[PDB]
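Asks: Once you've had a glance at the structure underneath, I'll fire off some questions.
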Amino acid sequence: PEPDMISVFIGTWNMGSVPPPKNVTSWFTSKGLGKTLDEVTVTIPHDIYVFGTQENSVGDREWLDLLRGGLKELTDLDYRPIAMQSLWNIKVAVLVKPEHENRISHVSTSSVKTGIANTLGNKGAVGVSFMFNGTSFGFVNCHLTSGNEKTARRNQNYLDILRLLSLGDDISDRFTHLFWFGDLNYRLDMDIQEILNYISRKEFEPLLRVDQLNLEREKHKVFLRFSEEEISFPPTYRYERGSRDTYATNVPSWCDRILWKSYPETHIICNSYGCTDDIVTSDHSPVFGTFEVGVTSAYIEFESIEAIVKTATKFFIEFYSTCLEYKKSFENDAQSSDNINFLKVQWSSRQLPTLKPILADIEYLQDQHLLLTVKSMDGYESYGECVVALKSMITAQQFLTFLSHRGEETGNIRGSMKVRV
């Protein structure tokens, strides 16, 4: 009866403060350049459409009506808005096929301004989250600091959004699938003429080697734990308005991006990632991404858990899951330190709780996830969280993962657990 997979469309477009054209068909249908949807059979009406825009001067009401009208003319379906959020001229909207409206719950929205001198809200982010049956989704649409030289400012904008957006403890591990897209504004570290030469040859690999987002991700400095699909479309900025023949330091760049972060052992596949070449009202080309995503419609026991945490003495663990009705441990009963500012802490089975899932079916349990948070006895401060999938843990089996807190890696965790049915 209920679906076990959905198709999600994500579109991002910096509209350049001018009216869009009446027809943006190519954007909605993943047609143009890059990884595209070419066949009739794969160009499907998606279950969820998410539209993120920047420099959007269309009124909220009017823009949503254009999206609803556009989807209706395209699909013959009356797509239902489930949420929308604007921050000044940064706007996101989520629309769902009518047959799925009953499956949506726990809708949330949020926005954050980023700036030192500027808090107008033309730089920042907007966010929307919800549950589709038992699977949660977060969508963040941003517009970060511009300029070739401002990489460090963009990385800080990212960190500030991650820490301050109140969707649904940062947002990193709040959702089964977190999509982050927009005008990220990362540029190419290369001279204008060399860039244009490579673009003429349709040779994108030499350019992608000097893309600042790729370099910063590779250096572990931003978008930790996010993935991006391979880019095979030309830079989406900066074009002359009225054609895509001519690019206008502001060298050509892939400013407009879609990235995702998913819970372990989930099903997610990127089916398209590209840009249009026939929408020409803005100095940016619209970018599309489509995804196939899995959705979901007994005693959990721990033999032991060991963690290494950054600290300069006693810690406990909180266990959280949507499949539970929340639970906690006693303090660690052992600790040691090979190195200064790191503490190895151990919890024997006596210190650890037994968790009780709501249903006992294997098909239900294999799709669930546990959130573990390590907190200090003194102050109840989080020193790190991680997510463990139950899919491979159903004898005792070992999990091994890493602790994160507010965008910093803060240690690791290893444990033995049993899921009995």
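Along the chain as shown, residues are numbered 1 onward.
Header entry for method reads X-ray crystallography, 1.9 Å.
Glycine is treated like the rest: Cβ placed from N, Cα and C.
Below are the features listed in Swiss-Prot for this protein:
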type	residues	note
MUTAGEN	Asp183 to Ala (Swiss-Prot position 607)	Abolishes enzyme activity but not phosphorylation upon FCGR2A clustering
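Each of these features: where is it, how hidden is it, and who are its neighbours?
Replies: DSSP assigns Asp183 (mutagenesis position) to a strand segment in the three-state reduction. Within 10 Å of the Cβ of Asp183 (mutagenesis position) there are 26 other Cβ atoms, across all protein chains.
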Asks: Could you tell me, to the nearest whole Å, how far the Cα of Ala312 is from the Cα of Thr313, given 2 unmodelled residues between them?
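Replies: So the two residues bracketing the gap are 8 Å apart at Cα.
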Asks: Which whole-number value in Å describes the separation of the CA atoms of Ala248 and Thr249, between which 10 residues are not modelled?
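Replies: Once the 10 missing residues are skipped, the Cα atoms sit 11 Å apart.
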